[PDB]
Amino acid sequence: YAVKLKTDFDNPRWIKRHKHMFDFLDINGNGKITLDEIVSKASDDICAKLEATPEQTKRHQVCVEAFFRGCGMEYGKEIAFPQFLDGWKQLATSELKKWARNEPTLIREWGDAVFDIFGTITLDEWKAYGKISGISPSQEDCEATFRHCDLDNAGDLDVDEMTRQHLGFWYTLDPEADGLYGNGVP
């Protein structure tokens, strides 16, 4: 499949996908999130539970920082959803230009850092990620991810494929990427 490159930023389904994610990040329900919180979730929570090495944690942090700065986040900056979504439009545009240029995207580099903590991850690793990050705590959802994606010869997921899927899921609302997270993310 050719990844869908055209954006669809006014589609209510793309809005809802990021709204779901925003509200998941807004744990205290006050309508605003900060880079501080996102990086703490990355480093203090996820990497600790995954038992990442100090270096892996740092590398992952740098990637999370760059990724979310790309959507307008910053330390001490309290962002509400409309500005966050505007940031995602900018991130998606920038990422697609990199993709066109065959330059690694920030979503790819984040994936590299996640995968390294685990270029392939197993279903059981993905199920753990889903619980620890909280993005997909249902193991059935994680099974759906693996059904959905094109897997390697062992039934494992490669970062190139996950990145293709994430371009379509997070940036372009590619129908080929629908269901990447099962019912865990709309």
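Chain A is numbered as in Swiss-Prot, which gives 5-122, 128-195 for the residues shown.
Just so you know, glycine gets a Cβ as well, placed from its N, Cα and C.
According to Swiss-Prot, the feature domain 'EF-hand 1' maps to 17-52. If you look up Swiss-Prot, you'll see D30, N32, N34, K36, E41 marked as Ca(2+) 1 binding site, on the strength of sequence analysis. What Swiss-Prot lists as domain 'EF-hand 2' is 53-88. Here Swiss-Prot notes a mutagenesis experiment, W92 to F, with the remark: Shifts luminescence to violet by adding a new band at 410 nm.
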Distance bridged by 5 unmodelled residues (Cα of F122 to Cα of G128, Å) = 9
Take the C-alpha atoms of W92 (mutagenesis position) and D30 (Ca(2+) 1 binding site) and report the distance between them in angstrom, rounded.
-> 16
For the Ca(2+) 1 site given as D30, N32, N34, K36, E41, which other residues of the same chain have their Cβ within 8 Å of the site's Cβ centre?
-> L29, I31, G33, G35, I37, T38, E82
Work through the binding-site residues one by one (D30, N32) and point out the residue whose CB has the fewest other CB atoms within 10 angstroms.
-> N32
Just going by other Cβ atoms within 10 Å, which of the binding-site residues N34, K36 has the emptiest spot?
-> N34
Where does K36 (Ca(2+) 1 binding site) sit in the DSSP three-state scheme?
-> coil
Could you break down the residues of the domain 'EF-hand 2' (53-88) into DSSP helix, strand and coil, giving a count for each?
-> 21 helix, 1 strand, 14 coil
